[PDB]
Structures are given as C-alpha cells and as structure tokens.
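> What follows is a structure written as structure tokens; I'll ask about it next.
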Amino acid sequence: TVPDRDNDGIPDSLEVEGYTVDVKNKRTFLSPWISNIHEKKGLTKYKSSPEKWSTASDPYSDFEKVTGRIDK
Amino acid sequence: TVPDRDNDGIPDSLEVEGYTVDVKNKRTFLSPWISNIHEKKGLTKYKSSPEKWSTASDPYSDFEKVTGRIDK
Amino acid sequence: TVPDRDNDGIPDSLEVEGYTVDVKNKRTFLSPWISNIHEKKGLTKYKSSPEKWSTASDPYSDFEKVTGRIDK
Amino acid sequence: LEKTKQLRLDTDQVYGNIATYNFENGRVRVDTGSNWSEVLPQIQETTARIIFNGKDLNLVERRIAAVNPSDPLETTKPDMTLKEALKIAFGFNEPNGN
Amino acid sequence: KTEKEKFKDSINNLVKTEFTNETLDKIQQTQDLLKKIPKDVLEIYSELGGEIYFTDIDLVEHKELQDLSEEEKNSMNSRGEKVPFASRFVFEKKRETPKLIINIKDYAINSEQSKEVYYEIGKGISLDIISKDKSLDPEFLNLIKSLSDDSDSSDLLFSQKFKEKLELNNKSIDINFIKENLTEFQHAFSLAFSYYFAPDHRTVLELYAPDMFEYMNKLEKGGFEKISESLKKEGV
Ligand SMILES: [Ca+2]
Ligand SMILES: [Ca+2]
Ligand SMILES: [Ca+2]
Ligand SMILES: [Ca+2]
Ligand SMILES: [Ca+2]
Ligand SMILES: [Ca+2]
C-alpha cells in the first residue's frame, strides 16, 4: 500500500516532489519525475497539494487534469 | 485473467495489436488478428484505444460496435 | 481504542486538555499541545467540548474549523 | 424612455451545472444537483487573479492557485512565483533568459 | 455504515494521539524505513561485517569519520554527481569494515531523502550479489548487454560516463572492460535496488526496464535467501 490522503489516485510523495504522465506503447503511466528521461521527451513537471482533491478548488481532480480523462 | 483497463469487454493487447469478429456455428467469437487465417475469410482488422471505453467518444463501446449489440 | 464520543474526529482528552494543528512538509498534523515545544513556534491552543460535534452548535465541526476543511 | 432612450441590461447571477467524468464507462454526465455557485466562491478565495491584455488588446482573466499562510489546508499547496504563474497561465517563455 | 469507517481511515494518519517528544519520532521513522527491506539483505550485509548506525550527529563532526581522504569525501550520489560532504547525510564507510552511518530525519514524510539510504544499502551488498567467482556474473553481463540495447533503460540506469564510454567500445566484449569500470557496474545495481525498494518507484522500474525488474524480482523472493546461505555456510 501507498498513502493517499486526498483520495485522487496519486500518492503523496509524487504530488509533493514532482510527477508527470507518459505513454509507453498505448497505455498512459503516471510516474515520478526523472530528469534523465522526461526532459528528452519534452514533458512537464507537475506539483500539487497532497491533501486536496483538486488543488485549484475546481471540480476536476489533479489526476484528471494531468491524465486527460476530463471534459474535453 | 487478462487486463482490461477501459472495461469494454475486450483485452488491451487485442485492441492495440488488432482483432476481428466472426461467427462459427451460430455463435460469435472475437479473435486476435491472424493474417494466415482471417484474411481469406474476408474479415476486417480493427484497432482501437485500450484506455477509452469508446474510441470516438460517442456512447457506444468498441465491443458493441463491432459485435452488433447496438441500437440498430 | 481512543474514545471519541461526539464523532468529530479528534479524541476527547485532546479536546479537554488542548491541541494544535500545523503542517510539516506539505501535510497537516493534528497534535496534542506540548507547552515548551509549540509555544515558541507561535501556534494556538484550542480547547473544545468532547461531547459536542460542534462546540458553537453551528454546522461546522471542531475538526473542519481548525483544519481548514470548511466552506472558504 | 421615448424622450431620453436609456435602458440597459444588468447581469446579477448565472445558474448552470457541471459535467464530471464517469470512471465506469468513460462518459461525461451532467449532474443536476450542483451548480457553479458552490464552486466559484471557493475558487475566488484560494487563488490569485492575473488579468492581461498583451494579446491584441483583449483582457484574459486567469486564476492560479496560491498559498494562504493562515489556513492549515491552504499551506499545503506548492509555492507559486510570479514567473511560474506567468509562464504556465498565459504562455510566456525564456529563450534567452529573458 | 462504512461512512464513518472510511472517514476515520481518511484521518487515521492525521491525528496524533500521543506525541510527548520530538526526536523520538525521527527514530521511529528511521526504524520503519529500515524494517521494510526484507530480513535477508540485512543478514547478507552483516555476514561481511555490516553495521547500521542511527545518530543525530550530522555527518561532519561524527567521531568515526574524522580521518578520511578527498576521493572518499568526493563520492557520487544516486544521481551521479559528487555531493559536498557538508551536504551528505548518509554514508557507508568500508575502508576495512563495511559500516553505514544513518543520520536520523523524518523519513516517512520525505521520500527523497528516503531513497539515498536505499541507494547506499544497495551499494553495500552489491559485489557479493554480482560476484561469484571473483568476477561479474555472466547472467548479469547478459542483463547489461540487453539493457544497453533498449534506448530507455539505458539512459535510465547508466551514468552518462558509462554510455559515452560504451559506444567507444561499441560492445561490452572485453575482459578488461569489466575490470576497468566496476564502479559503474556496481552503481547500476544500486540504482535499480533503490528504484525497487522505494515503494512509489517500482512502477518506474517495471515499465522503463522490464528485464531488470525481473532480475530484481527473482532476487527478491529467494535469491537473497540463496546468497545468504552460500555466504553463511562459508562464514566459518
Ligand atoms: Ca494524493
Ligand atoms: Ca491532490
Ligand atoms: Ca479494453
Ligand atoms: Ca477500448
Ligand atoms: Ca471528540
Ligand atoms: Ca467536540
């Protein structure tokens, strides 16, 4: 098990210390930020708050905004 | 059990790598795409997204469309 | 276990003898009031009632009030 | 009204619903029991507003989340600088340091 | 029904029922960092005289590291670069006896400082898992050969010196190549060890290096057991 206070499908250390979302074959994989791999792909390094379901207090979680499973 | 992320009743390796649908006696079978067998039958090779329940974002799943369990 | 009559989420001896709330890295931490450890940090000493879910009878608990999980 | 011709239209408030995701079947379904008047006062109190008309003289109001140091839940948000807010909210960049 | 039951679990980490001290929580957090590696790797370390110490003295004015070189004061971290020894808070010293000194912190909240201990531990038991006949295991050589071909696990694990040296050799084919770059071959094992045992870093290792993940997974459920047995039998 891994702790997840806000219950938004992404653990606490990733939200505090930086994460990103990447695809490998056709599946999306949320991963902690590694500069040696996620800079050559040209990705973004997100940081959110580990005790809010949505850091900007709007009705779309931090998981959905980064994953794209959201209102289009 | 085979993985199936989107819950559309069809496994992810088949959605990524190709599949097809054909009846044998009076029953429907969904099969991985084999060029040595399925091409002479005259079938069609589908692909879709393993993360989306419906690849075109319309309310009919990828299983329902190719199988026939759909609004006629 | 730790008794909690009013079901506000903070145990009863803390409500009788004092408690305080602070964040540590990016995570909130509810703690009992230790005198010569928190007073030099400048936190507050809350005391409440261990029988009421909301000590001022308003529809916000003691836990949501001191934690910030409230209507903003 | 026929003498002076002055009649305008104010806008006091706007009702309207949110449409959230459904993990079960991927669809997006409007919930009819929640409007934005439970949401927008919570955005207006935990964020910071930046208005900007550098794109053909049109004001583009945005809001970036920012820390309020007297609230224990709001002190858990990441530290947001003015350069980072201008970079991620509008689309500034620094190709030569500037 | 389950409403208050899950509301209690959602605050089960937040409320702190008895606190009563400050430096006692760092001790508990360090111990629960350490006790979630398996029981076998600690015996593998303690076979060759391994030592794990918990101090609050920062690693400059500690009594047992006052007399050291400059090439050991300039050693590389998990990221590859050298760390200033004012900044280093975890160090393994093995000039004659393998000894690892851990400064206590709040490791349950800090899963970045919690990875350097896993890196130095994987540095500790590294050669004794790699080496069998005073030489790098040819299965591990096949592993490094397979990882250098994949363009993603390559730049995940190897330091940039290793990749910029290997294409000059274009093939890890020489008996001198293993004897000339054993530090990198040790670092590649310790980095995968730290990625495996940090519990939010396993899915990095699973997708970015799937055949290194299976090597560590085979090592996990009984490889440590066999190497501990083959060390403790020759331990007399
Ligand atoms: Ca979270
Ligand atoms: Ca969050
Ligand atoms: Ca599927
Ligand atoms: Ca699908
Ligand atoms: Ca109570
Ligand atoms: Ca109460």
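Quick note: numbers on chain C are straight from Swiss-Prot, i.e. 203-274, in order.
A Cβ is built for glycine as well, from the same backbone N, Cα and C atoms used for every other residue.
Got these off Swiss-Prot a minute ago, pasting:
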type: BINDING; residues: C:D206, C:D208, C:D210, C:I212, C:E217; note: Ca(2+) 1 binding site
type: BINDING; residues: C:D208, C:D210, C:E217, C:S251, C:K254, C:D264; note: Ca(2+) 2 binding site
type: MUTAGEN; residues: C:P213 to A; note: Decrease in the ability to bind to LF and partially toxic at high concentrations
type: MUTAGEN; residues: C:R229 to S; note: Abolished interaction with LF
type: MUTAGEN; residues: C:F231 to S; note: Does not affect significantly interaction with LF, while it impairs tranlocation of LF
type: MUTAGEN; residues: C:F231 to A; note: Loss of ability to bind to LF and completely non-toxic
type: MUTAGEN; residues: C:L232 to A; note: Loss of ability to bind to LF and completely non-toxic
type: MUTAGEN; residues: C:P234 to S; note: Does not affect significantly interaction with LF
type: MUTAGEN; residues: C:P234 to A; note: Loss of ability to bind to LF and completely non-toxic
type: MUTAGEN; residues: C:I236 to S; note: Abolished interaction with LF
type: MUTAGEN; residues: C:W255 to A; note: No effect on LF-binding ability and as toxic as the wild-type
type: MUTAGEN; residues: C:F265 to S; note: Impaired translocation of LF
type: MUTAGEN; residues: C:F265 to A; note: No effect on LF-binding ability and as toxic as the wild-type
> Looking at the recorded positions C:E217, C:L232, C:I236, which has the shortest Cα distance to C:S251 (Ca(2+) 2 binding site)?
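Nearest candidate: C:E217.
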> Any same-chain residues 6+ apart from C:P213 (mutagenesis position) with CB under 8 Å of its CB? Would you list them in sequence order, or say none?
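Within the chain, C:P213 (mutagenesis position) has Cβ neighbours under 8 Å at C:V204, C:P205, C:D206.
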> Run a quick check on C:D210, C:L232, C:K254: which of these recorded positions have any Cβ-Cβ distance to chain A under 8 Å?
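From C:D210, C:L232, C:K254, none lies near chain A.
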> Is any of the binding-site residues C:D208, C:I212, C:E217 near chain E, in the sense of a CB under 8 A from one of its CBs, and if so which?
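From C:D208, C:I212, C:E217, flagged as close to E: C:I212.
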> Checking C:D210, C:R229, C:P234, C:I236 - which of these recorded positions have a CB within less than 8 A of a chain D CB?
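Near chain D, the qualifying recorded positions are C:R229.
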> Where C:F265 (mutagenesis position) and C:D210 (Ca(2+) 1 binding site) are concerned, what is their Cα separation in Å, rounded?
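Rounded to a whole number, the Cα-Cα distance is 6 Å.
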> What other residues of the same chain, not counting C:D208, C:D210, C:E217, C:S251, C:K254, C:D264, have a CB atom within 8 A of the CB centroid of the Ca(2+) 2 site?
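Near the Ca(2+) 2 site, the remaining chain residues are C:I212, C:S250, C:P252, C:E253, C:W255, C:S256, C:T257, C:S263.
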> Could you state the whole-number distance in Å separating the C-alpha atoms of C:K254 (Ca(2+) 2 binding site) and C:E217 (Ca(2+) 1 binding site)?
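So the alpha carbons of C:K254 (Ca(2+) 2 binding site) and C:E217 (Ca(2+) 1 binding site) sit roughly 10 Å from each other.
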> Could you state the CA-to-CA distance between C:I212 (Ca(2+) 1 binding site) and C:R229 (mutagenesis position) to the nearest Å?
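Given the Cα positions, C:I212 (Ca(2+) 1 binding site) is 17 Å from C:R229 (mutagenesis position).
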> Want to know which mutagenesis positions, from C:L232, C:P234, C:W255, are within 10 Å of C:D208 (Ca(2+) 1 binding site) at Cα; which are they?
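The mutagenesis positions passing the 10 Å Cα test are C:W255.
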> Any of the recorded positions C:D208, C:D210, C:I212, C:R229, C:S251, C:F265 with a C-beta atom under 6 A from ligand 5? Give them in order, or none.
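Cβ under 6 Å from ligand 5: C:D208, C:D210, C:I212.
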> Filtering C:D208, C:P213, C:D264 (recorded positions) by proximity to ligand 6: which pass a Cβ cutoff of under 6 Å to any of its atoms?
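By the Cβ criterion, which requires under 6 Å to ligand 6, the hits are C:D208, C:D264.
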> Let me know the most crowded of the mutagenesis positions, choosing from C:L232, C:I236 and counting other Cβ atoms within 10 Å.
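Answer returned by the neighbour count: C:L232.
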> Near C:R229 (mutagenesis position), which residues of its chain come within a Cβ-Cβ distance under 8 Å, counting only those 6 or more away in sequence?
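Once residues fewer than 6 apart are set aside, C:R229 (mutagenesis position) is near nothing.
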> Around C:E217 (Ca(2+) 1 binding site), which of the listed recorded positions (C:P234, C:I236, C:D264) come within 10 Å, judging by Cα atoms?
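For C:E217 (Ca(2+) 1 binding site), the recorded positions whose Cα atoms are within 10 Å come to C:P234, C:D264.
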> Relative to the mean position of the Cβ atoms of C:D206, C:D208, C:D210, C:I212, C:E217, the recorded Ca(2+) 1 site, which additional same-chain residues have Cβ within 8 Å?
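Near the Ca(2+) 1 site, the remaining chain residues are C:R207, C:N209, C:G211, C:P213, C:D214, C:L216, C:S250, C:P252, C:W255, C:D264, C:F265.
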